[PDB]
Amino acid sequence: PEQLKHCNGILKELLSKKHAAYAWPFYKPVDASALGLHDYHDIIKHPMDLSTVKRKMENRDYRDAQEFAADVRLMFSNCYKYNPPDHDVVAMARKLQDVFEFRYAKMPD
């Protein structure tokens, strides 16, 4: 429970205005059709985004911190897999992942 509160705090931070300039692409599921990404679901087998993480947290789906972290990292990995490494969205992912990893490392234990 204490570790999951730390995870929820991280989640709220990732969704906060402080990080919105680079977090916003990750707020909602990638809408591949809307974006013209007709190969997205052939390349990305397990889509993930912060609204899905939030719903899972609210539903008490995550049983431990590692399960939460695996979903957040999956979200970033999907971005790194789909996009060329010099893409603007990848730069945004890297910045948001830096926020995540440094705070996640402070997990109470």
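Numbers here mean position along the shown chain, with the first residue as 1.
Looking at the header, which is where the method is noted, we find X-ray crystallography, 1.3 Å.
Placed from the backbone N, Cα and C atoms, the Cβ positions cover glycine too.
Counting only same-chain residues six or more apart in sequence, the Cβ atoms lying under 8 angstroms from the Cβ of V30 (mutagenesis position) belong to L37, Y40, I44, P47, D49, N78. For the mutagenesis result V30 to A (Swiss-Prot position 376), the note given in Swiss-Prot is Abolished binding to histone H4 acetylated at 'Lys-12' (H4K12ac).
According to Swiss-Prot, the mutagenesis experiment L35 to A (Swiss-Prot position 381) carries the following note: Reduced binding to histone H4 acetylated at 'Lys-12' (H4K12ac). The number of other CB atoms found within 10 A of the CB of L35 (mutagenesis position), across every protein chain shown, is 9.
Annotation note: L37 (mutagenesis position) sits in a coil segment as assigned by DSSP. What Swiss-Prot says about the mutagenesis result for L37 to A (Swiss-Prot position 383) is this: Reduced binding to histone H4 acetylated at 'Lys-12' (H4K12ac).
Looking at Swiss-Prot, you'll find the mutagenesis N83 to A (Swiss-Prot position 429) noted as follows: Abolished binding to histone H4 acetylated at 'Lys-12' (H4K12ac). Neighbour density for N83 (mutagenesis position): within 10 A of its CB lie 16 other CB atoms from the protein chains shown.
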- Query: Could you give the Cα-Cα distance between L35 (mutagenesis position) and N83 (mutagenesis position), in whole Å?
  - Reply: 13
